[PDB]
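Single-structure report; data block below.
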Amino acid sequence: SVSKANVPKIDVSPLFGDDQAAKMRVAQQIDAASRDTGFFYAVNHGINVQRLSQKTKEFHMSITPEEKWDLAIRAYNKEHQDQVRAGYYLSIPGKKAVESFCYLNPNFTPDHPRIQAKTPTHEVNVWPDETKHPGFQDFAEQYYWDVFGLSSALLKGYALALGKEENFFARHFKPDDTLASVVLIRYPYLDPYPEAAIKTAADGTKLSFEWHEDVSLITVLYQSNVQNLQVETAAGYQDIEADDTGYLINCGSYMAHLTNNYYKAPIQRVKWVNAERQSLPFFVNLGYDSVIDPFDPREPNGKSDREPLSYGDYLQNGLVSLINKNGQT
Ligand SMILES: CC(C)[C@@H](NC(=O)[C@H](CS)NC(=O)CCC[C@H](N)C(=O)O)C(=O)O
């Protein structure tokens, strides 16, 4: 009744190199995947995802209720009015199974001019006690830059795939201003599993999270070896096989906008599965004032009707809309 999506594995290592022709061959694979289901698996990425999964688990399984309140975002703790994005997202036993921890650009400090200006979507990360979680902040901050370097390379491939120079996107992806975020999501094993946390799709599938499109330029996602994700096609939702050695990549809704929907943002959802697992997305966001001129690779002139959209405004509205539609995570 449910088929499987074709998610090809793409060796992205040439995108770190200087072999321009081998990088074009990668870009071709990115193009075909973005025109098909919208997903591919980046392999030969150079990131130690075993350590990522290990450190994330140690954190998830040792953080206490007291620590979670102390780090909670505004939605769970009224004392933290400045934490709209960064902080801990608490579970609700009996009602909400998922919980997570989100942090932003480590360069967002009290000295950063965007923090000084109080610009929306900019926040200073919060962190647990170093002695209670030794090495976690240092591991997490390094991972932000590890996956940032991978994402920069991926963006080179997407740029070439669309007929642009390889810095078309990456020039807007900078350490000093990127709004990109990491989210460490824990999906717990629960017995009994609360029914209030399980949603029933229109087609009858039991879901942990309803359909949505990523709010991002691209999404660089690691998940443990538990199949859960599905992508919508015209013939219905298709299962995305799990691969806990690589990264699941897809374009976000900002990419759809700037390419006149040539690279669509795939509609994705999360099947319910009673299994302890991890979902660790990196949302490749640009700067608050970054603006990419839309174009249409279908057209000889590449002309597009779409208005240039400032990334900051896109992000703010996108994250609020996602909360209004799919609920507070
Ligand atoms: C792979 C996804 C379905 C993953 N969930 C997600 O990506 C979820 C829901 S779509 N993403 C979000 O809510 C947006 C988080 C944005 C973040 N707080 C920020 O300020 O930057 C999962 O595993 O649940």
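For chain A, we keep the numbers from Swiss-Prot: what you see runs 3-331, in order.
Per deposition record, X-ray crystallography, 1.8 Å.
Backbone N, Cα and C define each Cβ position, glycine as well.
Swiss-Prot annotations:
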{"type": "BINDING", "residues": "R87, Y91, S183, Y189, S281", "note": "isopenicillin N binding site"}
{"type": "MUTAGEN", "residues": "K98 to E", "note": "Strongly reduced the catalytic activity"}
{"type": "MUTAGEN", "residues": "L223 to I or V", "note": "Strongly reduced the catalytic activity"}
{"type": "MUTAGEN", "residues": "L231 to I or V", "note": "Strongly reduced the catalytic activity"}
{"type": "MUTAGEN", "residues": "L231 to T", "note": "Abolishes the catalytic activity"}
{"type": "BINDING", "residues": "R279", "note": "2-oxoglutarate binding site"}
{"type": "MUTAGEN", "residues": "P283 to L", "note": "Abolishes the catalytic activity"}
Sequence-ordered recorded positions from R87, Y91, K98, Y189, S281, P283 with Cβ under 6 Å of an atom of ligand 1: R87, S281, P283
Rounded to the nearest Å - Cα separation of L223 (mutagenesis position) and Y189 (isopenicillin N binding site): 15
Candidate recorded positions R87, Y91, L231, pick with smallest Cα gap to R279 (2-oxoglutarate binding site): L231
Distance [Cα-Cα, Å, rounded] between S183 (isopenicillin N binding site) and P283 (mutagenesis position): 8
Cα distance (Å, whole number) from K98 (mutagenesis position) to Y189 (isopenicillin N binding site): 10
In the chain carrying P283 (mutagenesis position), residues 6 or more apart in sequence that have Cβ under 8 angstroms from it: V184, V185, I187, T221, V222, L223, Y224
Distance [Cα-Cα, Å, rounded] between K98 (mutagenesis position) and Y91 (isopenicillin N binding site): 11
Inter-residue C-alpha distance, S281 (isopenicillin N binding site) and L231 (mutagenesis position) (nearest angstrom): 10
